Amino acid sequence: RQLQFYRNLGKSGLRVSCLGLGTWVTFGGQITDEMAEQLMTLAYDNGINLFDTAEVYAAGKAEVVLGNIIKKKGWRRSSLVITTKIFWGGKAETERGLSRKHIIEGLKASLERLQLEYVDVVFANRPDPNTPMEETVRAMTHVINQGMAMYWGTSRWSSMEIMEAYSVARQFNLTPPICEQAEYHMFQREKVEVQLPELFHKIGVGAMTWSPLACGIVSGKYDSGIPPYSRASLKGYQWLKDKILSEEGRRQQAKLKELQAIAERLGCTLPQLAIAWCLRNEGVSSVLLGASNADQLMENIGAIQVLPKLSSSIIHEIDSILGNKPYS
Amino acid sequence: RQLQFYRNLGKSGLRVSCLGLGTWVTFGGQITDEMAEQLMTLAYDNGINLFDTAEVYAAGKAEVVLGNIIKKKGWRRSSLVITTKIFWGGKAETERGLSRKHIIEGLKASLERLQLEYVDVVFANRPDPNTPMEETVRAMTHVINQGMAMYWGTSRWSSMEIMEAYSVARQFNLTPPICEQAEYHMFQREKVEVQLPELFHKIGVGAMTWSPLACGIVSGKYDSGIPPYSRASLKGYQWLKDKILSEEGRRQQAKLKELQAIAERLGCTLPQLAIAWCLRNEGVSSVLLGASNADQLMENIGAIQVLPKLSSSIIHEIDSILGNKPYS
Amino acid sequence: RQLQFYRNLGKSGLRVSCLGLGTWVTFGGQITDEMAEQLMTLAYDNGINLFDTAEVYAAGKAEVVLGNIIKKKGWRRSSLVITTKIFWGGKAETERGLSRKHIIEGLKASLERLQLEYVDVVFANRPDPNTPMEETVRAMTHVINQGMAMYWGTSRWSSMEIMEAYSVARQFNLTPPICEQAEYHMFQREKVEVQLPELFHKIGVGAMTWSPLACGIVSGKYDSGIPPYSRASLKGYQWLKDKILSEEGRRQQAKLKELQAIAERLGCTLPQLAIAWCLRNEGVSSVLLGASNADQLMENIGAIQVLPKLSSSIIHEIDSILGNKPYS
Amino acid sequence: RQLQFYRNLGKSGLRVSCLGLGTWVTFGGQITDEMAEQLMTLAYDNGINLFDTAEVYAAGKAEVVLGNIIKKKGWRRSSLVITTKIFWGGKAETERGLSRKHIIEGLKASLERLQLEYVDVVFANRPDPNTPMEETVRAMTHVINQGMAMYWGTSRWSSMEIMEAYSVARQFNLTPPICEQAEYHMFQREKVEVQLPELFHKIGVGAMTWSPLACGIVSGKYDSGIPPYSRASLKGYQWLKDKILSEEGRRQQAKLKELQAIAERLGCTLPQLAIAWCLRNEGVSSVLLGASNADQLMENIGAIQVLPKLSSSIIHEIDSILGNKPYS
Amino acid sequence: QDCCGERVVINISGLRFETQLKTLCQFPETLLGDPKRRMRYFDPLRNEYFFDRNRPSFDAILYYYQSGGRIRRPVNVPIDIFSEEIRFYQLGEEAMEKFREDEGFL
Amino acid sequence: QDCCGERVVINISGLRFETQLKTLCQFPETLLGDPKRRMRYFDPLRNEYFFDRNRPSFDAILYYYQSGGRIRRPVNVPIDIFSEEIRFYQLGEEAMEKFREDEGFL
Amino acid sequence: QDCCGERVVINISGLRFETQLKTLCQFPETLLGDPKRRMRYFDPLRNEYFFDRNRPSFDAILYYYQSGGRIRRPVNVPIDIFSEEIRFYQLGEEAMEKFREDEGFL
Amino acid sequence: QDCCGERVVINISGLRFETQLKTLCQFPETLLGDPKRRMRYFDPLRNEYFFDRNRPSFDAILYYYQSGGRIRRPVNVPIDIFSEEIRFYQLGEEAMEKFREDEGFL
Ligand SMILES: NC(=O)c1ccc[n+]([C@@H]2O[C@H](COP(=O)([O-])OP(=O)(O)OC[C@H]3O[C@@H](n4cnc5c(N)ncnc54)[C@H](OP(=O)(O)O)[C@@H]3O)[C@@H](O)[C@H]2O)c1
Ligand SMILES: NC(=O)c1ccc[n+]([C@@H]2O[C@H](COP(=O)([O-])OP(=O)(O)OC[C@H]3O[C@@H](n4cnc5c(N)ncnc54)[C@H](OP(=O)(O)O)[C@@H]3O)[C@@H](O)[C@H]2O)c1
Ligand SMILES: NC(=O)c1ccc[n+]([C@@H]2O[C@H](COP(=O)([O-])OP(=O)(O)OC[C@H]3O[C@@H](n4cnc5c(N)ncnc54)[C@H](OP(=O)(O)O)[C@@H]3O)[C@@H](O)[C@H]2O)c1
Ligand SMILES: NC(=O)c1ccc[n+]([C@@H]2O[C@H](COP(=O)([O-])OP(=O)(O)OC[C@H]3O[C@@H](n4cnc5c(N)ncnc54)[C@H](OP(=O)(O)O)[C@@H]3O)[C@@H](O)[C@H]2O)c1
């Protein structure tokens, strides 16, 4: 349904599974290398072929350990989809942004750390106001034509910027982008639902959503307080702990109790319902997951069974409980 | 007339002989390596310069033994025409189709197995419904511009798809294809005779036909039953054995007896008449042959002598016997 | 304000500091290698990332010693901006000009002497009347697309030639230039102030000015005569010594005494006021400096403090003293 | 005037001397390697920078000995202009013509024999009727963009074919040719004088003429008969010996006696007047010479002194003696 | 929904027209002023809207948007063809009433 | 022979017209509606059909296909030139009869 | 300020006009003859000047520069639209007086 | 001097016309029919001939070559402008006499 059920990324010819594995906080940080190898083996043996990293995660070190799995187990390169994100490269002035120099140097450094010849998709992590769009589109077309990448996409761009990039690419006979990475969960619904279907129907740009469990909030583990060895109790995540322990968090926990009652009526768990709720429409191609141990990943993979049970009545009941449906 | 008589492949500048040697079932499978080297030496000493293989034949192993002949005898690279076909590359989801990633990876793997730097023509083995035409034409133009190939063509495409590829190539200033591989023998006459001359006169796309003896049916060896050490008696060819032993096969054998009477009147054999019948029009550039031993190849080469004896009366008599001429 | 305050070079995405260090007479000539390493370390530790050289300086030898600093101290390549200029390459007929052959060969020889893989900007040092503009723009686009450079610009071109290069680049879908190097000090004001703002507002071409102290004239060291160990007393600089000791030089020294009185009223020195006077408008992106020892460089860096003190009254008083404001 | 007086090849930026040295019959054939090294040293020390060879001369062996001079004496690559011609590459069917495959393979084999990385100009030796013009122009643009050549030109093409190549290059945004090689002496005057000035004034294509002494006829050595150790007495040159000993040759010898009287009146020799007669107009950029020993080359270099003595009266007297001026 | 700045290319049977988006979104109830209704005529390979229709009638349709609401029939176009074009491009009832008032008998 | 979907570019002396194939194959007995008759005017380098003919007459010829069969002569074109264009493009006898009926004396 | 040689492309709503700079700088007091006034309509990505205005009126405006000062209204353009175009392109008071004298009542 | 086959592009102030060379070399004594006289208007960067002249007058000039010698003034062009265009393109004395006979008073 989602994993080992493959679909096109946008309208391009690249086919991905609808569950992916992310390389944020855990990799190189919170967890060890053996746990990371166990998580990658468990993801690969169930049919997941999409893995997403960036050059800013753990000062690049996470990318290093990703390479140390791929060269170790001896998997074929043609059966994997590897993506990277480039905005932040260092403390100097010329080591950030979306200029031609930093795009070429950052992609070369990321390919050197990954021990690879090419990636499949290279993303721009955020828009750059100091660079013209023509220079960015020409730099992306240049790194595609040199064999260092196959496709490119955007992340955290608005609809006008994606349409401007498409118009510049059609003007000078260049390569348009194929995908957009956006945040999407039960308390963040506006951009995926009211803005992106027009871009999918018009120019064929797909969506690859991230953070489906709101950094662990919709899992329901914070019903009492802050448990030990969680993301909110780590050093450097005081913003998430202040967001949980505020006054809106209690209303979110009450709505999570009602949604947990619905999910227990359906015969599943609340993270499985939260993951499978994001894939109910055809505008979303894949969902990137995060996990800290093998039990969480084995629980999160099981949303495939609860995906075809979502009728219109259960969706209407969930929308009645949540009460934040955007008007269009 | 056909072999050691050279003609242009379509309207391009590449000149080929009108007999070629194929790398299906025998190579890497039915026959040994010494017999394959003997067949390649016998083909090369008579002026045949066209050799056609694919990445799906014998799990790629046939391509390997093709390289093991070319490096052994020390022939010049500039006197040979080598073609490959790419659709099927493995069991994973991303290892098939006509996307950019699989075209680049499959051509690199085929060039690694062949021990070569480039091929002359690279074919798409069948059309792909999940990929846009612009991505396929841009990937073919990219692998031509990197020096990994010289030309590209199609196989088993309809006329609308070839015209769409030409229109997309003319729109974005890319490279159009030059050739189409189609099936053509005495019981399969529609596509070569009623559809392809319009494409040859309009955009200059030539035809390179395959299976001239219908996997050995028109040779006349199945007049009694299934002889041993034939293609129909091999493991995994139950469809051909069911096609021979059905009710249409007896009518085909009776028509083959009448055509054998005509060929014995002309002073030749039935496979020579069947091979030289396919080259009677100018829309066909070359015919790919298959052989299992040296006597079959030496018999099949001798259709050059019986090609200029085909007058209009013999063609009209053959069309009266067969009774399947398509209306146009 | 100027150094460790970064701005875009023109309208492109490349960001530079507004003070740079030049590689004329001192490097490889007047000063030693240890003094050059000390000057480069003092420039790099204060936030200057722009260094400019050429292939004609000291028969190329200055470029060699520039490489001998960069490989020695182990600085990152992504934090530096290196520019080169190409017109004069040797005594033969084919070793000068702006043809395709000399541009490719001169850039390869300059990259071999610098021990680098690429430069950031490559400049044409002067216009070439014997070469068509299309050949020059195609050669610059070719060396950018091969990864040997990132951008290109002009030097000592008129406005019609820059507009012709832009029109040729837009006609054939090529790369336009981004920057122009011009001479600008208190006695050379026409081209920067009346011609270049139209090109900056129209096609976004920035300016990078050189010789801010008029080879040491506006520093005020020649108030008496020619001191020893100066540029005017060196062998091969008789033109500068004749320019100083003529009749216009006395009027320039009297105006320099009045400007020194103004600069001593402001609490600074005359070279700091002369350097910070050139950066008062937004059309100038950077100013290239020249220095012979560390005390001169440490004095010239201190114009950042005197840049925000320039009000309209002091600018009007300086323009009343100088009396050479161009009419527009 | 001609040698060590440089001019542009056509309207391009490449500057050549107006005397060049050819690599026909002598090199690898008639003369030895030490004589070839002496001739190349004598040509290089007088300011000649243009050397022209081909892949068909002495089965390619002449190209080999050209490389054996250039690597031996240690001359700089940037001070030389090397040209090659490609039509005939072997006895196989695919080893001749102007297709993409033979252009790429022949240029790679010629660069391997010359021990060089690139040539300056690559010529097509004769037109090809079996290849479309678009394929030839795209192959020339491809080998220029890969760094294997700088420019390309034609040889023995008509005006319609050069105009068709220019129109195809302007249609698909490709590279037009810059030069044409044509035969020009006192008894072959039509194509250079009545056809090529329109192409020079319209699209800026220059001319580089060959055989100025008509294989030694206008030198005047055949006034009696066939002397030993000449080109007409060699094996395989029966056509030249039949051309000399026919009935038109006696009239050519009588006109050569009258022209020798004019040249002895001017204070020079007949080959110097014949060489300097070809350079009297601005449509001709360079003249390729052939020599068999050092005395012939030292005599042929001395036409520079007799070039400015050609007034209109001497040209009118020569045209009155010859009587073959084409009407336009 | 500011609908400003971008340039829009409209292709009528090979004849190309260029305008701004704020010219088109002055009248949101028409075919060209509504993004939901004009989205079925978009061509993604060429970045334009294509209509297989009458060529001399579209200049008056574009001048209706550019002038602020004035309807003027071209001289070389008949009455019924221009009425069918006004009915296709969905200019409204008041544009038809203004066209009838400007052409005599209405 | 569904003859639908594809776009056709027709070049009349430098003036470019674009249409669909299902507009052209409504009338299979004409020059533009028959693939056997229009194949000698195809240009392979530019993917278009080229005619070296009169420019203002072709708008009425295209509107004959687009409107379903109506013939209307342009104002600035004379009678005999338009009659020669109708005879060249092979619209038929009934189109000539409709042109004679629409122009008075016929 | 010789203002000669260069070619200038002017885009009026998709209709392209090409001229020389010495044609335009015969009248330096107009909109197109002054570089300070026309610089806000320049498009850097396409190397042209773009105006979102009336298409049939610009041929007379270009012929005013090409003929040396003659004003002639086109037949298919009304009086007030052409007067607004003359007022926009800033041709001067004497061009308005010549237009009034050439059109009767003035 | 067969003068056949090649296609010629003529650019009149941004308006593009395409023809064949054998259409142009029917009249070798005119400006466009003689290669020596039209060579000063050739543009090498764009492969076309450029004229900075009046746009609606050139359709009749092209139809003079295409029809075999017939001169017909357009409706929206005055007498003296078309006479100046006939004088510039050097059509001859008999073309001027035919133009005077076709326009009344001559
Ligand atoms: N485009 C961008 O700019 C951008 C930005 C950010 C992230 N991303 C992508 O988003 C991907 C997803 O990252 P994410 O962590 O934010 O997704 P997430 O699934 O919303 O985070 C879930 C977190 O909660 C915990 N968790 C997971 N499953 C659980 C379960 N059944 N029960 C209880 N806890 C569970 C996990 O660790 P704990 O138990 O310790 O909390 C995990 O860290 C990243 O890999 C990254 O590639 C992209
Ligand atoms: N474009 C595509 O998708 C595609 C698909 C399939 C094939 N092809 C190409 O087609 C080429 C031809 O292959 P093919 O085998 O189908 O051609 P074929 O000539 O029709 O097959 C003849 C078969 O019959 C036997 N035979 C040959 N000569 C004979 C003779 N005188 N007397 C009796 N038997 C004889 C041979 O082995 P046996 O005696 O054992 O029967 C041979 O295998 C292949 O090489 C392949 O490259 C292309
Ligand atoms: N685009 C072009 O064609 C071009 C041409 C020329 C130069 N340039 C660039 O211009 C850059 C600047 O070179 P420049 O030397 O002409 O600039 P400059 O700053 O005007 O020259 C100042 C000279 O005076 C002396 N000086 C510096 N500071 C002083 C101070 N406080 N007090 C007294 N003397 C001082 C120095 O040595 P002394 O004391 O010995 O005099 C220095 O050589 C060069 O690096 C080059 O890259 C470009
Ligand atoms: N584009 C093409 O297809 C093409 C074709 C052919 C040649 N070419 C070029 O043309 C170039 C010129 O070759 P070429 O030999 O034909 O030119 P050439 O100058 O007309 O030939 C002169 C010949 O006569 C002899 N000779 C030279 N100087 C003499 C002198 N003062 N007195 C008496 N004899 C003298 C020489 O040897 P002998 O005394 O033994 O006769 C020489 O071989 C060649 O190098 C080749 O690159 C091009």
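Quick note: numbers on chain B are straight from Swiss-Prot, i.e. 34-361, in order.
Cβ coordinates come from backbone N, Cα and C, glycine included.
For B:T56 (NADP(+) binding site), applying a Cβ distance below 8 Å and a minimum sequence separation of six or more within one chain yields B:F84, B:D85, B:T86, B:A87, B:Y90, B:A95, B:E96, B:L99. The NADP(+) binding site feature in Swiss-Prot is assigned to B:56-57, B:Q63, B:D85, B:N158, B:188-189, B:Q214, B:243-248, B:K254, B:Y262, B:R264, B:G323, B:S325, B:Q329, B:332-333.
As a published mutagenesis entry, B:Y90 to F appears in Swiss-Prot alongside the note: No effect on its activity in promoting KCNA4 channel closure. DSSP gives B:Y90 (mutagenesis position) a helix state.
For B:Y90, the entry in Swiss-Prot reads active site, proton donor/acceptor, with the evidence type similarity to another entry. Within 10 Å of the C-beta atom of B:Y90 (mutagenesis position) sit 20 other C-beta atoms, taking all shown protein chains into account.
The Cβ of B:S325 has fewer other Cβ atoms within 10 Å than any other of the binding-site residues B:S244, B:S325, B:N333. Checking the recorded positions B:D85, B:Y90, B:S244, B:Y262, B:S325 against ligand 2, the ones with a C-beta less than 6 Å from an atom of that molecule are B:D85, B:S244, B:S325. Of the listed binding-site residues, namely B:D85, B:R189, B:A247, B:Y262, the sparsest Cβ surroundings within 10 Å are found at B:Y262. B:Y262 (NADP(+) binding site) falls within neither a helix nor a strand when secondary structure is assigned with DSSP, and so counts as coil. Candidate recorded positions B:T56, B:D85, B:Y90, B:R189, B:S244, B:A247 yield none lying near chain H, with Cβ-Cβ distance under 8 angstroms.
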